[PDB]
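For reference, the structure is listed below as structure tokens.
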Amino acid sequence: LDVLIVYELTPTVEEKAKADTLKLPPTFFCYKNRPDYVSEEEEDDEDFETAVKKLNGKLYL
Amino acid sequence: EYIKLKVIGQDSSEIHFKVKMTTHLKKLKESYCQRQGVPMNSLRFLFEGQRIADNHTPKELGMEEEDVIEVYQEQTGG
Amino acid sequence: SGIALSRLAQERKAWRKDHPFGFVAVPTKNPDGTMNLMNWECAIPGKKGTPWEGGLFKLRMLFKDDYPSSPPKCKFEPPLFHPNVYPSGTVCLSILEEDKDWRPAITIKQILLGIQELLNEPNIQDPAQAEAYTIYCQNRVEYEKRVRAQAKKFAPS
Amino acid sequence: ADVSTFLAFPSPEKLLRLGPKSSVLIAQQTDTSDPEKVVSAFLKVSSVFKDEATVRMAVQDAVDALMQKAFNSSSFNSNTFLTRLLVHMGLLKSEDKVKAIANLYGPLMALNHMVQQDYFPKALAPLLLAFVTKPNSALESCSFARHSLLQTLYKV
């Protein structure tokens, strides 16, 4: 065989219910499950002006 | 001879493939479109920013192990 | 009402955790200082390796109450020189049109990457403005020059 | 009053019957500070175009008086005029939704004349050239007038 599917990211029952309610892609909240995730990050006060500022003029990896 | 590629959508969908290093990459696209259940012409597949030609081969693109292919919805300005 | 606010809040939560490098998407503030989820300010980098490179292009994204059923209205502020952008700044893209390729599953992140893709891949068969169409078709070299000048103008401080 | 009636229900007969003052009267009646309104008047007038010498002159004179007043105004944005004209001729899409007019023969012959006048800002010619060249079915129904206009535009 030339190409074979070995994996498909699939949401848990809970993540899929949450996504479906919002008509989001079924895997939308999967970023929440992985070693890298810290957590909320509860308070979002950031504005557009400072977010642009935090870029420090660097647009590319 | 053989590598694993991660195909990632901008919708967060992700499928991994075992692919022969010498194969025509359209087979990957067909398989992927077959799985998602959408026409082949409705999707665009990119590697390192560049479109993937049906006859391109993982070797010819210099694809390493666990490299990522990004897939986008086909679109046109109006 | 509708899922618009619930969804927009979730997209904002997700954006802060996972978003493409060099892009900005933030809800605007109401005059009283509270968050307005129905109106976001965004910024799109030009693609590296194109005449758009180095520009950071500011965009307003306006959501109606029936979002995700309807797409947001996307407007470059100020208006951009580009064949598929109206003089008003309004972007025309198939995935942004309800009669067309818009689907509720399309997200803000996907929209911004789409608009970025549009920058260097215009559809010249169906222009939104006379000016960029005319220059594109009559003098492509002059067209790229204008793009580069515009990218420089919008290069971040 | 008859001038108002002409604008509401244009015919070449009514245009002629206004007499030698028709040009000035139409220009005066029109708000020449507003590109959309000028486009509207330009299209109403050119809609009655005929090759017949008397109608041809009446149409050309009315276009001239109208567009000379518009173009010579400080508050008239000539680029917006061109855009809205192309929109109303169905040659260019618009955010607002408009009825493209069905027959472009008259508009095209009037443009042919307008574009040769001293009042006509020449920076608009490339835009017009681009959009008259661009494939359009309605333009194909007017191929002779279209062709004439293109030739004229190339010399501007």
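Residue numbering in chain B adheres to Swiss-Prot, whereby the residues present occupy positions 20-97 in order.
Just so it is clear, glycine is given a Cβ too, placed from its N, Cα and C backbone atoms.
Per DSSP, the domain 'Ubiquitin-like' (B:20-97) is made up of 18 helix, 29 strand, 31 coil. The domain 'Ubiquitin-like' annotation in Swiss-Prot covers B:20-97 and rests on sequence analysis.
According to Swiss-Prot, the mutagenesis experiment B:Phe36 to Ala carries this note: Abolishes binding to PIAS2. The local packing around B:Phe36 (mutagenesis position), expressed as other Cβ atoms within 10 Å of its Cβ over all shown chains, amounts to 21.
The Cβ of B:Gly97 (mutagenesis position) lies under 8 Å from the Cβ of no residue that sits 6+ residues away along the same chain. Under its mutagenesis entries, Swiss-Prot includes B:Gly97 to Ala with the note: Abolishes sumoylation of ZBED1.
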